[PDB]
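What follows is one structure encoded as structure tokens, with my remarks underneath.
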Amino acid sequence: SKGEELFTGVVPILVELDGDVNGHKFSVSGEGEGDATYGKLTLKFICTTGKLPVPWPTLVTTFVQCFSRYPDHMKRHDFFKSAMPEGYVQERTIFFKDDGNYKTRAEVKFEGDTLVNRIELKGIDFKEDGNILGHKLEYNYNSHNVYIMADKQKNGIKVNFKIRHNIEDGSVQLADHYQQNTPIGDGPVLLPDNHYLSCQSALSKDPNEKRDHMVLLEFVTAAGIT
């Protein structure tokens, strides 16, 4: 497809987010590269306003599914790359069980040769002593399946999945994700049959970085269709 050819090699990525969670305002800037041929992403995020007021793992899903590896036989189901270079709007509501919710609006598109994800995040109803504002989540990330369906009504897709964040006491903090993606351009896009993305993420720290940050290595592959 049109956008498909934009991802045959290594593509630089920029992520910029402005957030407000229970009145705690912050910004994050991320840089890295993606190689969709291997469904691979490598990025480093830096909180530019000081200390991040929520745990880094809670922001991983918000911080470019166009880098997912779609097997050749599933290429016709790749909505994400088909919307490029004009891009798409990605919106989510993330419900943290027994706690608050994040509402995000992002625009993902190319600026020159660079794939950019610009995000605005609003978080409300969090408990000051909860797992999020209380910073009780382990600095790690589990593997998950992301379920995708077509949304012919909006010429886009609807996505849903459950993320399980590990709590320091051994328990788990569920974060239910509801997502919608709609093209920015008026060009045609690929509406997919139901399928899912299999994801895995590894979080680490740059030993020489004194600013609050997160290093992320991620692999994602589309599946569910033979």
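Chain A is numbered as in Swiss-Prot; the shown residues are, in order, 2-64, 68-230.
Heads up, the Cβ atoms here are built off N, Cα and C, so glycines get one too.
Swiss-Prot annotations:
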{"type": "MUTAGEN", "residues": "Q69 to H", "note": "In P4; leads to no detectable fluorescence. In mut2.2; shifts fluorescence lifetime from 3.03 to 1.94 ns; when associated with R-30 and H-145. In mut3.3; shifts fluorescence lifetime from 3.03 to 1.88 ns; when associated with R-30; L-46 and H-145"}
{"type": "MUTAGEN", "residues": "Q69 to L", "note": "In RSGFP4; increases fluorescence and shifts the major exitation peak to 489-490 nm; when associated with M-64 and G-65"}
{"type": "MUTAGEN", "residues": "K79 to R", "note": "In Topaz; shifts the major emission and exitation peak up to 20 nm; when associated with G-65; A-72 and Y-203"}
{"type": "MUTAGEN", "residues": "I128 to V", "note": "In EBFP2.0; shifts the excitation and emission spectra to shorter wavelengths and increases quantum yields compared to BFP; when associated with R-30; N-39; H-66; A-72; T-105; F-145; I-150; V-155; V-171; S-198; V-206 and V-224"}
{"type": "MUTAGEN", "residues": "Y145 to C", "note": "In mut1.9; shifts fluorescence lifetime from 3.03 to 2.74 ns"}
{"type": "MUTAGEN", "residues": "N149 to K", "note": "Increases fluorescence at warmer temperatures such as 37 degrees Celsius. In Esmerald; leads to brighter fluorescence; when associated with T-65; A-72; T-153 and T-167. In VisGreen; leads to brighter fluorescence; when associated with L-64; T-65; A-72 and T-167"}
{"type": "MUTAGEN", "residues": "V176 to A", "note": "In mut2.1; shifts fluorescence lifetime from 3.03 to 2.50 ns; when associated with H-145 and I-198"}
{"type": "MUTAGEN", "residues": "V193 to A", "note": "In mut1.5; shifts fluorescence lifetime from 3.03 to 2.72 ns; when associated with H-145"}
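Per Cα geometry, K79 is the residue among the mutagenesis positions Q69, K79, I128, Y145, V176 nearest to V193 (mutagenesis position). Comparing Cβ neighbour counts within 10 Å across the mutagenesis positions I128, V176, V193, the minimum falls on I128. Here the mutagenesis positions are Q69, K79, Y145, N149, and the one ringed by the most other CB atoms within 10 angstroms is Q69.
Looking only at Cα atoms, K79 (mutagenesis position) sits nearest to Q69 among the mutagenesis positions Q69, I128, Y145, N149.
A distance of 11 Å separates the Cα atom of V176 (mutagenesis position) from that of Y145 (mutagenesis position).
Taken residue by residue with DSSP, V193 (mutagenesis position) is part of neither helix nor strand, so it is coil. Secondary structure at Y145 (mutagenesis position), taken from DSSP and collapsed to helix, strand or coil, is coil. A separation of roughly 13 Å, to the nearest angstrom, links the Cα atoms of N149 (mutagenesis position) and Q69 (mutagenesis position).
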